[PDB]
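Structure record follows, encoded as structure tokens.
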Amino acid sequence: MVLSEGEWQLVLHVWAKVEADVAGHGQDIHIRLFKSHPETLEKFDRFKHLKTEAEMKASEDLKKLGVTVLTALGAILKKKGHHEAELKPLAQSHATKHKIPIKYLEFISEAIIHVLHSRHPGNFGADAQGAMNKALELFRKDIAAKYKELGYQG
Ligand code: HEM
């Protein structure tokens, strides 16, 4: 798939707002993911024990991880589809070290969309949401293709 420049503009415009508070957005997104799909929390040996949202908010390690995640995703989005180099190490660790199924990448995409809709309604109307969804679908499609080449595809 290919996004138009107008669609990229909508994506980078709301992302610029997210970048005003990377740590906060990182936390909201992960808490949303863990509360909505608890099975995803099992993949983090480091955080598996967290029982409540209060404990999640209090975790400094979880906050650090959220920043790392959003920083990596932001770097990919800013490439506007030319993200081959950035995708390789990400696909390798998630397929072979962490073993993260494509399904879980769809769950976090839902969490990202939920949080942006909630925090940035004025910059996340229907058109902007469609553009972000398209960007994340492109990301998942390319990651899935890489998973297959790496021998995991799941
Ligand atoms: C927007 C999608 C995602 C991005 C950009 C992302 C990015 C990263 C990055 C950059 C790291 C650190 C270096 C590395 O190991 O590659 C990381 C670690 C990790 N990721 Fe992801 N990730 C994503 C989604 C997921 C999902 C959905 C899961 C699990 C449900 C997951 C589980 C892990 C685990 C277990 C680690 C190691 C955490 C630790 O150090 O304790 N990732 N991820």
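Along the chain as shown, residues are numbered 1 onward.
Determined by X-ray crystallography, 1.8 Å, according to the entry header.
A Cβ is built for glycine as well, from the same backbone N, Cα and C atoms used for every other residue.
So that you can see what the record holds, here are the features copied from Swiss-Prot:
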type	residues	note
BINDING	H94	heme b binding site
VARIANT	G122 to A	In metmyoglobin
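Here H94 (heme b binding site) is positioned 34 angstrom away from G122 (variant position), judged by their C-alpha atoms. A helical conformation is recorded for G122 (variant position) in the three-state DSSP classification. According to its DSSP assignment, the residue listed as 'heme b binding site' is helical.
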